[PDB]
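Visitor: Questions regarding the structure given below will be posed in turn.
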Amino acid sequence: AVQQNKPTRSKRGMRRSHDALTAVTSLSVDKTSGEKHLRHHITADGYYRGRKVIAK
Amino acid sequence: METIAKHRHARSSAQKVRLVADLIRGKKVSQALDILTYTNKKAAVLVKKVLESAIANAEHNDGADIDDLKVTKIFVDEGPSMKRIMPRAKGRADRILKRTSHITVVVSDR
Amino acid sequence: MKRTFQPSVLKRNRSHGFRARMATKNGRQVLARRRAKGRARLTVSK
RNA sequence: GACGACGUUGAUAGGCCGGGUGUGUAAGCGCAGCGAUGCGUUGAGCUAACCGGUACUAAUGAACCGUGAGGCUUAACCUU
RNA sequence: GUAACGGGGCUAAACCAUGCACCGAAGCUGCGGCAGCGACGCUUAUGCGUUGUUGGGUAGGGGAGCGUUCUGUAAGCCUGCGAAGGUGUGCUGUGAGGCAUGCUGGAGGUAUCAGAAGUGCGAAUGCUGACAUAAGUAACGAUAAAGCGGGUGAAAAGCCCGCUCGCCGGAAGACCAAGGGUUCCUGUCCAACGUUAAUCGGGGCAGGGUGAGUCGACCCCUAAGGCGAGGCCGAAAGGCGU
RNA sequence: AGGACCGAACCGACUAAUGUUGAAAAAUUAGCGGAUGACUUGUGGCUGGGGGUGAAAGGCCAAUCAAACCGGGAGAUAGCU
RNA sequence: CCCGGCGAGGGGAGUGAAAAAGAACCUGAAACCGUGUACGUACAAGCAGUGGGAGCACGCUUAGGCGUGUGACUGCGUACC
RNA sequence: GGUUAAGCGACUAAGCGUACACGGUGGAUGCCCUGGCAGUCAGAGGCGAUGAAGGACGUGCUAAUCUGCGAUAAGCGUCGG
């Protein structure tokens with residue numbers, strides 16, 4: 001239920017060896033606006049695959 | 001030339017912020033901003049504002065170029081913790097630690 | 001659950017008030033002790 | 001997490017068409033009846049995860065990681 | 001779980017007998033060094049020439065010392081050409097320790113010989129403060145339920161507006177007492193407080209707001225009961241009571 | 001008529017599960033008992049610690065009861081840790 | 001003056017002997033948490049050290065075969081009160 | 001030089017460890033004293049119905065608190081300095 005000995009800095013860091021994050025490998029670029037966006041997502045301005053999808 | 005920016009007494013634990021800092025350590029400034037923009041974590045918003053401040057300081061104070069900059073040093077230090085009381089069952093009281101962090105970013109053109 | 005402190009200003013002053021303390025030898029000694037100690041509030045009057 | 005399928009040179013999922021299954025004769029109109037109801041149109045209407053099909057919708061061009069002939073010694077072979 | 005040589009393995013690497021070698025301890029010897037007790041040269045105001053011998057150690061006894069703060073020596077000596085303290089390095093002593101010096105620090109420190117002690121901490125489920133651990137784990141407080149559009153804003157699942165949905169409805173509605181005491185309204189702010197965000201708030205700041213001959217209190221009257229002139233009683237305090 | 005019957009409010013607390021660093025230092029949910037009476041409840045009052053009160057359990061007397069709490073005697077004493 | 005939400009918090013400039021004295025302010029120790037560099041570590045079992053000891057890195061060195069850090073492998077070794 | 005085979009064999013660090021350097025957290029240490037402790041020599045040893053001790057509310061160009069004062073309200077008169 002509870003520990004008999006105090007774990008160490010080492011074991012704490014070992015457990016956190018799998019806690020690191022992953023950065024996006026690359027950002028996609030739109031044909032028309034040339035903006036940078038997530039793949040399969042729309043841009044901040046509202047474009048997607050150069051078709052002027054929702055902007056309002 | 002080397003430039004520095006800091007965010008002291010930030011409302012977040014260093015452990016959470018360090019996860020984001022490890023993503024941009026040693027990266028070009030242009031690439032680091034794109035990483036923080038699409039990192040779904042609060043610490044990314046804080047770190048981005050610090051990085052944006054360092055870039056502005058270099059341009060204004062050190063007359064540096066942006067395309068030649070690079071994140072060369074970044075670290076998060078533990079700040080003062082705020083003590084609070086959490087009422088638990090059976091009259092027992094627990095102590096909350098609202099931890100803070102000292103965020104530091106260093107950019108350079110080496 | 002019903003707890004121990006059910007307030008009532010009347011019963012508070014009639015039991016621990018200034019005039020109640022000043023009506024007995026032992027009550028007046030209570031005020032003398034609190035005056036010697038320097039209490040800012042001697043009683044529950046107000 | 002992983003594993004498997006597919007990503008327009010495409011049936012991966014949804015939708016759509018058809019069918020099947022299940023429920024059991026919809027609504028509307030008309031007829032009979034004072035009326036509740038009943039009869040006819042009608043095994044009708046509706047029908048999830050199923051079957052067989054269909055690019056209508058979404059699966060974007062790219063980008064990223066990963067390289068550039070792969071150590072030393074010895075023996076037998078090319079030059080049994 | 002081999003599990004009745006420690007193991008591998010051994011037909012000698014087993015047993016008996018004989019003998020010669022070797023390994024083997026902080027034992028013995030050798031080399032160097034320290035200390036104690038003895039005798040010796042009356043040596044010397046005592047250290048040796050030497051000399052032999054001893055030196056594991058709890059309770060406990062004896063002996064000799066280190067360092068810390070304070071007093072005198074000291075209106076002296078060191079010190080802004082950098083004190084204490086802090087942090088490193090090097091040297092040194094049998095040890096507690098000491099000397100010097102770089103960086104930090106920016107004003108006190110103190111020899112020697114004596115004197116006095118709040119004089120030395122790892123432990124007492126010791127005391128106080130700080131910081132870890134479990135752990136970025138459990139949990140975020142009724143399973144009445146949310147969805148969308150627009151607006152504001154640095155940022156909106158939570159705020160404002162609107163259309164829907166859902167819940168209470170002898171209450172989860174409305175008016176009061178008790179109690180609390182400005183939580184009421186407006187504007188403004190978001191650090192902290194709100195178990196999340198927050199432009200919102202019973203949060204922060206400022207300003208404003210409570211109008212009575214008829215409501216209530218005060219007031220007149222008393223109940224239980226309390227106080228109680230005199231008085232009765234009681235060491236005192238004080239008790240009972242007209 | 002009734003210390004009568006069924007049953008809400010109201011007063012209670014027989015069973016079970018949950019919870020047991022709880023939502024809660026005794027509760028929640030589903031059932032349960034009484035419910036014109038020895039009933040229940042508001043306001044105020046009286047009884048004070050070897051004393052009170054008690055349809056009596058050593059029960060209750062401010063989350064404390066085989067002798068309350070606060071202060072004092074007090075650095076009680078401890079052949080024990 | 002600049003980034004930032006007419007923010008918080010910082011970077012410059014300036015004051016000052018000193019801003020690593022900036023009001024979370026003299027000195028600023030330890031636990032605890034981090035960034036960087038060197039070495040070691042993914043076929044090895046246990047109070048984690050000790051004795052021996054390769055290699056690597058670095059500083060010397062009038063090559064002088066020394067010093068510092070690391071410690072593959074190996075003998076012994078079950079904390080304190 | 002080439003092919004095949006056999007044998008041997010470094011460069012990896014997700015993370016961790018030791019050392020050093022630079023920092024954060026924290027507030028020890030040293031230095032400091034308008035505060036306390038214990039005394040000596042002198043004083044005074046009582047205040048109060050001429051309303052005390054101690055308090056409430058008020059009082060400013062004043063929003064709050066402290067000090068002082070009391071509707072003559074951080075003060076009035078007079079005698080001196």
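How was it done? The header gives electron microscopy, 2.1 Å.
Keep in mind that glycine also has a Cβ here, set from the backbone N, Cα and C atoms.
From Swiss-Prot, here are the annotated features:
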- B:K90: L-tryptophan binding site (BINDING)
- B:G91 to A, D or S: Abolishes translation elongation arrest of SecM (MUTAGEN)
- B:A93 to S, T or V: Abolishes translation elongation arrest of SecM (MUTAGEN)
- B:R8 to C: In strain: SK1048; decreases translational rate, tRNA binding and subunit association at 44 degrees Celsius; does not alter 23S rRNA or uL4 interactions; not erythromycin resistant (VARIANT)
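Walk me through where these features lie, including what they touch and how far apart they are.
Guide: Within the same chain, no residue at least 6 positions away from B:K90 (L-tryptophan binding site) has a Cβ under 8 Å from its Cβ.
Under the three-state DSSP scheme, B:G91 (mutagenesis position) falls in the helix class.
In this structure, B:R8 (variant position) is part of a beta strand by DSSP.
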Visitor: List every residue in the same chain as B:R8 (variant position), at least 6 positions away in sequence, whose Cβ is under 8 Å from its Cβ.
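Guide: Looking at Cβ-Cβ distances below 8 Å from B:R8 (variant position), excluding near sequence neighbours, one finds B:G79, B:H102, B:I103.
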